[PDB]
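Structure first, commentary second.
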Amino acid sequence: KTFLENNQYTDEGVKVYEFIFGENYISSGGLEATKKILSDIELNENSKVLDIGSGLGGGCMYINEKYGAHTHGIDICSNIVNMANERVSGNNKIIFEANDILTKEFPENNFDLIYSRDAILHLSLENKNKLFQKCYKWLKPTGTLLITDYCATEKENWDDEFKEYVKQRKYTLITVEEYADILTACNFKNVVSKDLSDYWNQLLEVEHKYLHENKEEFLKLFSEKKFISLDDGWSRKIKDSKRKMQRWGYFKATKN
Ligand SMILES: Nc1ncnc2c1ncn2[C@@H]1O[C@H](CSCC[C@H](N)C(=O)O)[C@@H](O)[C@H]1O
């Protein structure tokens, strides 16, 4: 919690990410990607949804808007939850809670959809497995697990630059195939994994173009130093996704 709040997700860090990803988002593709990721998902006003790593709340906002579903977002960063809370009012079907998902308890057979977007990369391998075991219990018999997450080629293939990025971020990045195998080992059914690295590359390019075309505005809100860091960061993701060193994984599975 302290590592994340004092580094990657300081208040300013979150605002910089939001500038490039889009209002209410701090992960890949913002609203447009969310529309696509949820395009084949069916829920209604009676559905219960858990968003693991809910961030600024964009995903809960969209799911509630699209389906009328009850949404409950959990995020470990209290500053981010505070921001999320500031942007939703008068809606008793959107709840945000500051807590570590690894210690959170929910009733078994509780959720119609457990949803997570680029959050589980923060967890160690041991903790990814522990989390998915919890998710299995927490899903309703008829429920669905829906995840996007940063993945990577096998570690043996990483270059110096990518090693440094992963180290600095304290990410644990595994292959798409390894990730799918964890879900299978947790007894999820109908496990579908997709390597969406090409689509991710397209999303990164749109964001990179946006950053460049709105540089003046960015400099006013932030600084040239932060612009350079962001610009170079996206440049590396574009290069590394093109060559499949850094990947974007999509996973969907059911309890039965
Ligand atoms: N153990 C944990 N429990 C809950 N949230 C966690 C967590 N570890 C990291 N996170 C959260 O995961 C989020 C990743 S950023 C993505 C946020 C959101 N899903 C979106 O798409 O915009 C961060 O907000 C971070 O605080």
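Residues 11-266, in that order, are what chain A shows, numbered as in Swiss-Prot.
Method of determination (from the header): X-ray crystallography, 1.5 Å.
From the backbone N, Cα and C atoms, a Cβ is placed for every residue, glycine too.
Features reported for this protein in Swiss-Prot:
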type	residues	note
ACT_SITE	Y19	active site
ACT_SITE	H132	active site
BINDING	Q18, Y27, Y160, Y175, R179, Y181, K247	phosphoethanolamine binding site
BINDING	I36, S37, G63, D85, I86, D110, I111, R127	S-adenosyl-L-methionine binding site
MUTAGEN	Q18 to N	Reduces activity
MUTAGEN	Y27 to A or F	Reduces activity
MUTAGEN	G63 to A	No effect on activity
MUTAGEN	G83 to A	Reduces activity. No significant effects on protein folding
MUTAGEN	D128 to E	Reduces activity when phosphoethanolamine is used as substrate. Slightly increases activity when phospho-dimethylethanolamine is used as substrate
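With a cut-off of 6 Å between Cβ and the nearest atom of ligand 1, the recorded positions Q18, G83, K247 reduce to an empty set. Within 10 Å of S37 (S-adenosyl-L-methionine binding site), counting C-alpha to C-alpha distances, fall the following of the recorded positions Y27, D128, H132, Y175, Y181, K247: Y27, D128.
Using a 10 Å radius centred on the Cβ of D128 (mutagenesis position) and all shown protein chains, the other Cβ atoms total 21. Checking Cα-Cα distances from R127 (S-adenosyl-L-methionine binding site) against the recorded positions (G63, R179, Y181) with a 10 Å cut-off leaves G63, in sequence order.
Candidates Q18, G63, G83, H132, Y175, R179 (recorded positions) were compared with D110 (S-adenosyl-L-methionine binding site); those inside 10 Å Cα-Cα are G63. In this structure, the CA atom of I111 (S-adenosyl-L-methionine binding site) is 8 Å away from the CA atom of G63 (mutagenesis position). Taking Cα separation as the measure, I86 (S-adenosyl-L-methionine binding site) is nearest to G63 of the recorded positions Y19, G63, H132, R179, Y181. Neighbour density around each Cβ, counted as other Cβ atoms within 10 Å, peaks among the recorded positions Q18, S37 at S37. In the three-state DSSP scheme, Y160 (phosphoethanolamine binding site) falls into the strand class. Of the candidate recorded positions, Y27, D85, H132, the one lying closest to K247 (phosphoethanolamine binding site) when CA atoms are compared is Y27. Of all the binding-site residues listed (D85, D110), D85 sits in the most crowded Cβ setting, with the most other Cβ atoms within 10 Å. Report note: the phosphoethanolamine site is defined by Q18, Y27, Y160, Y175, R179, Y181, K247, and the residues of the same chain whose CB lies within 8 Å of the CB centroid of those residues, excluding them, are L131, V176, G243. For the pair formed by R179 (phosphoethanolamine binding site) and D128 (mutagenesis position), distance between Cα atoms is given as 13 Å, rounded to the nearest Å. According to its DSSP assignment, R179 (phosphoethanolamine binding site) is helical.
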